[PDB]
Amino acid sequence: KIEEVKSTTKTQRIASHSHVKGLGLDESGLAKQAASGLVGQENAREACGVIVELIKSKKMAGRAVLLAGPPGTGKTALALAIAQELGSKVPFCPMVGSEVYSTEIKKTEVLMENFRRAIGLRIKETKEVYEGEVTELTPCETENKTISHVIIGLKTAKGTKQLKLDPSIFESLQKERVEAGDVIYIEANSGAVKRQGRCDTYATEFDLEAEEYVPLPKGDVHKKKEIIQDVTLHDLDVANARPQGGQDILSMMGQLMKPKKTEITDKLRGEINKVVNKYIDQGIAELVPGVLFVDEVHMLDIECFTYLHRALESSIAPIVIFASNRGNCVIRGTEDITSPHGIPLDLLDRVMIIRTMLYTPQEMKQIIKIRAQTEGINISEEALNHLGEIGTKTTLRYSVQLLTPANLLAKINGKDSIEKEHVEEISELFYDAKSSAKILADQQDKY
Amino acid sequence: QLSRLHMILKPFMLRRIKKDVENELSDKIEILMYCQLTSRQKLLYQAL
Ligand SMILES: Nc1ncnc2c1ncn2[C@@H]1O[C@H](COP(=O)(O)OP(=O)(O)O)[C@@H](O)[C@H]1O
């Protein structure tokens, strides 16, 4: 009879490349004129179509590509398209070329952490666990005194068991302030314990108490189960270099101290490589090499460029995408030497270059329409043509940036959609990078 | 069809209908409430 609906959670925020959904190639490898949010750039999209096959082949290491072309042409839009095209499960690692200057660790090593982070690994971990209400708990004492065992009685909806356990686990149970009537979980591989609370059976025993109560665990007291774990090589490297597993005083206190980064040494990475190869051989593990994306590459230091000569020639390293928007600049750190894209010739010889190039007026109109319907706003055709003209006079970035401000004016004066007169007003409130640079050059006596 | 069945049933098939006799009862207020499924539900429903 009566009908009702509810939904009020605020939807996800729009941002600068949220319209991009993939490369929009056809099955033959050719580029469609407009698909999945991209338009234009056919040679560069076709080139990225080769690279998504190069990744999925799993054959290669240390291949590297440079997207190059003037500012505002869509370089990072393409790299983000590839991140969609590979799907979520392949690791894609985004980075900016000014992040190498850490205060904790040498630049040369920050690069290595990022390379090792871009190779993923998938593991079928088997865990064996005991859980239940603790109905009984007793230590067994021995001479030089020592503790030989703890005996634990556990209860679940299926019944009960009684177990004999190492003094390490007793030390853990004591630390967790466990008592009889508590419900606990123990994983025997790790030696770890978790308290959940008191069993619900006791929950009415006091008028006023601080505890939370949990229902009795279902299933057998002892069981083993498989968890599919996703991880990276870097995550194994670092978790071994400053450990926090186990339950000793040393690892427990290493969880409290300020977490400084450290130069992981080649011997550890060596030993981790051997371990993961042996996990693959047993059929426990699958390897998924991914992609590292280093935007603004033109400001790595020459120390860093000269390190990439070695890291890209590794048999392990993942596939790398660099990006740059510079002419014949001076190479950072040299003060004297200039080269294309800001990158040394010696490295530029170890990469394949993808050219990216300026848009026509028709392409700008098309992108603006795509973007307006992404930001969720309605625009009249004569207004959109006016924005097209503004694009040719300035930059497509500025032409897109006027959209939301214009829509605010439209709703303030009760219009549902952008009319030309709204754009014509907003254009006079906010200058662009060229028109503001003019007024500041005329009045140059006063700034 | 209907008239034939009615005449066949009439000698043996009493009726009341609530509104003739339950004059002192409130009528059922009947709500249909639409619900939107969660992210976990979307993932599974799509996989099916
Ligand atoms: N071919 C394209 N199709 C759709 N949107 C594009 C295209 N090229 C660029 N854009 C969008 O235009 C803007 C400029 O592209 P961007 O990737 O930021 O350029 P840049 O090469 O300078 O990093 C961004 O909002 C981007 O998503």
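Residues 2-145, 152-454, in that order, are what chain A shows, numbered as in Swiss-Prot.
According to its header, this structure was worked out by electron microscopy, 3.4 Å.
Just so it is clear, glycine is given a Cβ too, placed from its N, Cα and C backbone atoms.
The following features are taken from Swiss-Prot:
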| type | residues | note |
| --- | --- | --- |
| BINDING | A:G70, A:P71, A:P72, A:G73, A:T74, A:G75, A:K76, A:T77 | ATP binding site |
| MUTAGEN | A:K76 to M | No effect on interaction with NOPCHAP1 |
| MUTAGEN | A:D302 to N | Abolishes ATPase activity; inhibition of MYC- and CTNNB1-mediated transformation |
| MUTAGEN | A:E303 to Q | Reduces ATPase activity. Decreases interaction with NOPCHAP1. No effect on formation of RUVBL1-RUVBL2 heteromeric complex |
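Projection of Swiss-Prot feature records onto the structure.
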residue : record               : contacts (Cβ under 8 Å, 6+ apart)
A:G70   : ATP binding site     : A:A45, A:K76, A:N332, A:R362, A:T363, A:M364
A:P71   : ATP binding site     : A:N332, A:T363, A:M364, A:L365
A:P72   : ATP binding site     : A:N332
A:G73   : ATP binding site     : A:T402, A:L403, A:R404
A:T74   : ATP binding site     : A:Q42, A:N332, A:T363, A:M364, A:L365, A:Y366
A:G75   : ATP binding site     : A:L39, A:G41, A:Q42, A:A45, A:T363
A:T77   : ATP binding site     : A:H18, A:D302, A:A330
A:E303  : mutagenesis position : A:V97, A:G98, A:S99, A:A330, A:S331
Candidates near ligand 1 among the recorded positions A:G70, A:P71, A:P72, A:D302, A:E303, judged by a Cβ under 6 angstroms: A:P72
Local backbone state of A:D302 (mutagenesis position), from DSSP in three classes: strand
For the ATP site built from A:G70, A:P71, A:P72, A:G73, A:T74, A:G75, A:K76, A:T77, further residues of that chain with CB within 8 A of the site's CB center: A:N332, A:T363
Cβ neighbours of A:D302 (mutagenesis position) where a neighbour is any other Cβ within 10 Å: 20
